Amino acid sequence: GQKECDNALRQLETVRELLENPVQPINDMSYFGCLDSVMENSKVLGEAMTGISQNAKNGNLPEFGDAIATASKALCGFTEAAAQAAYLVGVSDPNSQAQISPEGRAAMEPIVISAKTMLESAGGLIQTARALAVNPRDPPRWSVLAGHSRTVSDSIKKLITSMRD
Amino acid sequence: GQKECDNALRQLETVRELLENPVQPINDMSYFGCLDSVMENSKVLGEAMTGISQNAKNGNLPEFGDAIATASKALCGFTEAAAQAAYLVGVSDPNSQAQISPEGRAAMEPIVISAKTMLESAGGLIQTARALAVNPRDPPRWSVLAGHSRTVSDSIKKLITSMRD
Amino acid sequence: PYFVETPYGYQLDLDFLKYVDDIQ
Amino acid sequence: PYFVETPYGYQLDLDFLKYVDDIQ
């Protein structure tokens, strides 16, 4: 029973070193990966704290050690996300300055292409709608309008998909 | 009818200049502010495209111009979010390097304090639970365990709140 | 809602609105 | 679920789980 608590305290004072001065990337988690890790580890910690209290109350020491170890693992990943998220917050500040790596420019390109495609298609949609407003008796242009609306819909779906990961 | 379409095309080719080379902060939107702006402008654009097609079909030119202008405003804010989000993606890459501004270090501090408080409280919770596991007949320590669980719950709520804005 | 029937049988693609609703 | 009754009437605070569910 004491070993599970001793090891948990040793791991907790080690993972706090990330929180002391986080000015460098801790891991490869995005800002959404950090929050998702916080949400999942919070649910794991919530049931782990429940198991800690109940098994200490019921004298169920084996399951108590499992709850202690589960809580330790949850708290470590909880801080790895908070440490990386704290790094991303200060770096994403408008008054900061950053040199963008080639792998960074390769990651923002799927967002730039999808947005520039949307303006190109939405422009042609407005150009087509400008003529349909004067003369809607134009079956070919309604096909062109539908074609641009299809490229707009795809460019937006691919833009949101590029940001959620 | 033509003016609403001409002004929309002029605004669209102006806002695309943000997409050409986004290596600087465009606005004060966070990465969550960028995605939220994309989601809201997508709903506005969806109904605007509906109004563009229907009013061109029905010859309702005044409401057609309103739909064109609404679509133009939606597409501009749509790209202002994508341009800033593209900047944040490449800057948040682990292989990048960034000088963090004082206002940036002031924004990550609410995340760092809430996380370091959580480890401090969860450590005391495990320390208290270690004794309750041996002797649960300790009313004062159950109050101490409840006190640390209250500080853990508050530090986690304040940590998530610091990241969602 | 995820599509709009235009004249002459063509469709206005609004599947990106379906993508937004499935997320939320 | 958002709290756990400990012995001697004290409560284990799990209100942060309520904060997570309200968000999602």
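Following Swiss-Prot, chain B residues are numbered 1359-1455, 1586-1653, in order.
We read in the header that X-ray crystallography, 2.8 Å was used to get this structure.
Any Cβ shown, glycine's included, is placed from N, Cα and C.
One mutagenesis experiment named in Swiss-Prot is B:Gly1404 to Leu, and its note says Does not affect focal adhesion (FA) formation, cell adhesion and spreading. Impairs the interaction with KANK1 and abrogates KANK1 association with FAs. Interferes with CMSCs clustering and causes microtubule disorganization in the vicinity of FAs. Swiss-Prot lists B:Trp1630 to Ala among its mutagenesis entries, and the accompanying note reads: Impairs the interaction with KANK1. Where Swiss-Prot documents B:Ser1641 to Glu as a mutagenesis experiment, the accompanying text is: Does not significantly affect the interaction with KANK1.
This view paints the features noted in Swiss-Prot onto the structure.
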{"residue": "B:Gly1404", "record": "mutagenesis position", "DSSP (3 states)": "helix"}
{"residue": "B:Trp1630", "record": "mutagenesis position", "DSSP (3 states)": "helix"}
{"residue": "B:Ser1641", "record": "mutagenesis position", "DSSP (3 states)": "helix"}
Distance check, please: Cα of B:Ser1641 (mutagenesis position) against Cα of B:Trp1630 (mutagenesis position), rounded to an integer number of angstrom. 16
Cβ under 8 Å from chain C, restricted to the mutagenesis positions B:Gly1404, B:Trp1630, B:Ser1641, picks out B:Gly1404
At the Cα level, what's the spacing in Å between B:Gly1404 (mutagenesis position) and B:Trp1630 (mutagenesis position), rounded? 56
Can you name the residues of this chain that are 6 or more positions from B:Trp1630 (mutagenesis position) yet have a C-beta less than 8 Å from its C-beta? B:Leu1620, B:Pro1624
One finds that other Cβ atoms within 10 Å of the Cβ of B:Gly1404 (mutagenesis position) number exactly 24
Neighbouring C-beta atoms (10 Å sphere around the C-beta of B:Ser1641 (mutagenesis position)): 25
